[PDB]
Amino acid sequence: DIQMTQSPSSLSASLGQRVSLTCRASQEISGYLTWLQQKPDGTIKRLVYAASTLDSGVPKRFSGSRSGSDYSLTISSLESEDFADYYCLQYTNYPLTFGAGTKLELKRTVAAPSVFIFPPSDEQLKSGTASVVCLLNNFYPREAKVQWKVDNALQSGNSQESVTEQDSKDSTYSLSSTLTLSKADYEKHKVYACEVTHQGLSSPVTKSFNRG
Amino acid sequence: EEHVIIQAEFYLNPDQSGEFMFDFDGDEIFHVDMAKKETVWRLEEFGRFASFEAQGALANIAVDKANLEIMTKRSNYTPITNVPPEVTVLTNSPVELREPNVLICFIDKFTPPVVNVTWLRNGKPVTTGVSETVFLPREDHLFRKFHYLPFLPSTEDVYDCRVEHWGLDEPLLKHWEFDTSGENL
Amino acid sequence: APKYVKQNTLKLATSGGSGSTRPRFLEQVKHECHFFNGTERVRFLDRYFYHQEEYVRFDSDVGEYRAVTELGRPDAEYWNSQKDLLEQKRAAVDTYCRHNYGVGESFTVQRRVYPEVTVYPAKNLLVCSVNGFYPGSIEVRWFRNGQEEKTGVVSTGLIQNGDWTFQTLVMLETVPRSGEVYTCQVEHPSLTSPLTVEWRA
Amino acid sequence: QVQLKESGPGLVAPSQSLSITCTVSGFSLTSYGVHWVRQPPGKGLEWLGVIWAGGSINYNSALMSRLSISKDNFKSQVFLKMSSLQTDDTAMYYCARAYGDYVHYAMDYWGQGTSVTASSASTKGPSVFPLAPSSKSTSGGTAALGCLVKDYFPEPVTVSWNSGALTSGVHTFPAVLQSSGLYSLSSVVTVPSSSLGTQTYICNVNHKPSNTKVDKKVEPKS
Ligand SMILES: *[C@@H]1O[C@H](CO)[C@@H](O[C@@H]2O[C@H](CO)[C@@H](O)[C@H](O)[C@H]2NC(C)=O)[C@H](O)[C@H]1NC(C)=O
Ligand SMILES: *[C@@H]1O[C@H](CO)[C@@H](O)[C@H](O)[C@H]1NC(C)=O
């Protein structure tokens, strides 16, 4: 089995900028290398095949090249659509082996999250459990701190979050922190709050509800 | 875009093969023969309406050779990928028994511009009566080629276009038979 | 009496090191001319290649050589510095593209060749073979009893023969029935009136 | 024209068989070959095998004959059989096209992808609870409403808004693995606050492995 090791693992650059991936082969693949693009929805479109042969519906900014056993994809004039996951692929002999990948991120200006907080639903309370959700919409960068204070008391567990991908239009992330309690442990307090720390925020923003 | 007139040249090492040809919307206008040093019109009529000094095309191949050395050195002697060919066999007109026709061998999407093509009637190499185009340039910058074999169809004759290319392990045999004309399409 | 004109291939810039069933090394050059609205707008494109990778390209819309891979930067920088070289490449829209257009307009642009239309069944589907026409701008229509059938038409596309003629096969996915009359209609700039060919059960 | 689409069971119990089909259109399986590739969640890509145009098959040796790739040219669809499924096999399976019968023909067109989960756990319908807009003046003209999809297994779940009509400003979050072992996610929309009394906001949740399709309206409570 041939080993394919991709070099930039999590590159992040700006719009109209040049990046470069490196894929290197343990054995000699004799030029049989393709470059793939995977948008976050699963779509896999082929960019370059046979080291540096440009596919049909690929702009001229994409560019494959070879020096020895070093294969390099070089995207010039980075545009919004060109930010996704990228894999390299060898097909000189079975088995076909893929590279590790390269998350490409569009660096933009900082954005502060508008923080919303949601009470639990009546349908959910009857079922014996309860979930409070805190949403941080359209922020950048991905790095943000969310904390749950129930009756001014920092909660540790039952805090599971989830981040979206970079929006194709405005290039911002969104985060969904969900705090889960029982219907018994819910009715035992009055004040539930959400504290958000981010770079675009001068000071932590806290939205809260008092069950009323 | 209505029409495109491409002047295409290439040079290959170590084979020392050179090419200089004009293109109009995908078909060849003329190419300069490197052996005899004369212009070769793809359709003979063209030569009655236009001309071109073939000695000027040789000077361009000289520079191509020079540039190729520069490029080869400037890449630490990085080779070309043997991109295998794509081959289909079709006829000029829908086959009718005992009517003159031509078998066309379409070799597409390959590079380097080096290939061995041989027609085979009933398993035996066909010697005379074969025509062939120079390497035609594609737009993904690979190559495409045409090999012709005029023939008289019958049910007692099978044909094969045997294409050998460095991207392949074995020769590629594309089989043609009167019973199965349009099957491939 | 009309003379084609060649476009000079420019030498690269000497600027590299060294190193090392036989490996092959290819260099391509494509001086291509693009024409719009006849001869009104003309885009010249003096391109240089190495294997299948585009290295450096002149654009008439840009006016100077610009690299397409990092290896072409030395060459793009070397050529744009030559003042006289750029003028010829900018004037090529007239010097070479337009000149060569007029030289061959008779037998290239204004080339017309009648198709030959043929209808047969095989595989039971029906085939409309249209062979040996130039140019390739063609429209093929299937009529089923004087009623165009825009459902069931699988066209093989334009198939280049290599001898300045195209061929194409339009197949209609219809039960042949009986007594029905299928018609293939071909519109092509080499014809004076749309060709039609009928086929009855 | 050129298209490939995978279809197969969403949930297959372990130690059973996995049969996926790659129905193709735009080309003939008598001239092009079809590869199989899977992608475990979060991890990279793994090549499984390929059946070429002429029927020659090449499997990946690591898969210990747990793989059976067949083809039916006339029906234009490729098949994939996985035996002795283990928890590691949970991934997304693709198919891709390649010309001829030689490995040096690069693959080009890929499929959409299909999800297959190998777990003994049963399929469970999702519970859809509404995230009310509530709030007060909600900043300068915004509003946040959303749906909460809780306690479902397995993946995936598809959330539309107003039957697809409302798409601008929608964020449907990736699922998380709850403590119980089920999944939970939410979807939100940012809509103008003025339109909270003059536009209906319904979310449509589709969970194919349990045939659960729920349409819950998100009406404010203020
Ligand atoms: C075209 O045919 C020639 C002759 O068969 C091939 O040249 C041979 O190549 C093998 C290795 O592949 C050598 O061992 C022989 O010594 C060569 N013979 C001669 C006479 O040169 C050539 O490879 C073929 N070209 C292609 C593209 O297939
Ligand atoms: C094409 O050129 C003619 C002049 O020959 C001009 O009158 C016409 O407006 C042009 N059409 C377009 C679409 O540019």
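The count begins at 1 with the first shown residue.
Determined by X-ray crystallography, 3.1 Å, according to the entry header.
Quick reminder: no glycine exception, Cβ is built from N, Cα and C everywhere.
Residues near B:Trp41 (mutagenesis position) in space but far in sequence (CB under 8 A, at least 6 apart, same chain), listed by position: B:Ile29, B:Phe30, B:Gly47. Secondary structure from DSSP puts B:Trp41 (mutagenesis position) in a beta strand. Swiss-Prot documents B:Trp41 to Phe (Swiss-Prot position 68) as a published mutagenesis change and attaches the note Decreases the interaction with HLA-DM complex and peptide exchange.
Secondary structure at B:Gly47 (mutagenesis position), taken from DSSP and collapsed to helix, strand or coil, is helix. A mutagenesis experiment is reported in Swiss-Prot for this position, B:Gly47 to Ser (Swiss-Prot position 74), and the note states: Increases the interaction with HLA-DM complex and peptide exchange.
According to Swiss-Prot, the mutagenesis experiment B:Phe49 to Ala, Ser, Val or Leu (Swiss-Prot position 76) carries this note: Impairs the interaction with HLA-DM complex, CLIP dissociation and peptide exchange. Every protein chain considered, the tally of other Cβ atoms within 10 Å of the Cβ of B:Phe49 (mutagenesis position) stands at 15.
Same-chain residues at least 6 positions away in sequence with a Cβ under 8 Å from that of B:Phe52 (mutagenesis position) are, in sequence order, B:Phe30, B:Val32, B:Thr39. Here Swiss-Prot notes a mutagenesis experiment, B:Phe52 to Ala or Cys (Swiss-Prot position 79), with the remark: Increases the interaction with HLA-DM complex and peptide exchange.
For the mutagenesis result B:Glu53 to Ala (Swiss-Prot position 80), the note given in Swiss-Prot is Increases the interaction with HLA-DM complex and peptide exchange. Decreases the affinity of the interaction with TCR by more than five-fold. A sphere of 10 angstroms centred on the C-beta of B:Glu53 (mutagenesis position) encloses 13 other C-beta atoms. According to DSSP, B:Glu53 (mutagenesis position) is assigned to coil rather than to any helix or strand.
For B:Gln55 (mutagenesis position), the count of additional Cβ atoms within 10 Å of its Cβ stands at 9 [all protein chains shown]. For the mutagenesis of B:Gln55 to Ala (Swiss-Prot position 82), Swiss-Prot gives this note: Decreases the interaction with HLA-DM complex and peptide exchange. The structure shown keeps the original residue.
Record note (Swiss-Prot), mutagenesis B:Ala66 to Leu (Swiss-Prot position 93): Decreases the affinity of the interaction with TCR by more than five-fold. The unchanged residue is displayed. Taking a C-beta cut-off of under 8 Å and a sequence gap of six or more, B:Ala66 (mutagenesis position) has no contacts in its own chain. Under the three-state DSSP scheme, B:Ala66 (mutagenesis position) falls in the helix class.
Sequence annotations record features per position, and here Swiss-Prot assigns domain 'Ig-like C1-type' to B:85-177.
Here the residue is the original one, while Swiss-Prot reports the published mutagenesis B:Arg98 to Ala (Swiss-Prot position 125) with the comment Impairs the interaction with HLA-DM complex and peptide exchange. Just so you know, the Cβ of B:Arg98 (mutagenesis position) picks up 8 other Cβ atoms within 10 Å once every protein chain is counted. According to DSSP, B:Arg98 (mutagenesis position) sits in a coil region rather than a helix or strand.
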Original post:
Cα of B:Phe49 (mutagenesis position) to Cα of B:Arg98 (mutagenesis position): how many Å, rounded?
Top reply: 36
**OP:** Could you round the CA separation between B:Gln55 (mutagenesis position) and B:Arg98 (mutagenesis position) to a whole angstrom and send it over?
**Re:** 45
Subject >> mutagenesis positions near chain C, Cβ-Cβ under 8 Å, from B:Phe49, B:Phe52, B:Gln55, B:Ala66 >> reply: B:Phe49, B:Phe52, B:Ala66
**OP:** Could you put numbers on the helix, strand and coil content of the domain 'Ig-like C1-type' (B:85-177), residue by residue per DSSP?
**Re:** 0 helix, 51 strand, 42 coil
Subject >> Rounded Cα separation (Å) that holds between B:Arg98 (mutagenesis position) and B:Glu53 (mutagenesis position) >> reply: 43
**OP:** Have a look around B:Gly47 (mutagenesis position) and count the other CB atoms within 10 A of its CB, chains all included.
**Re:** 14
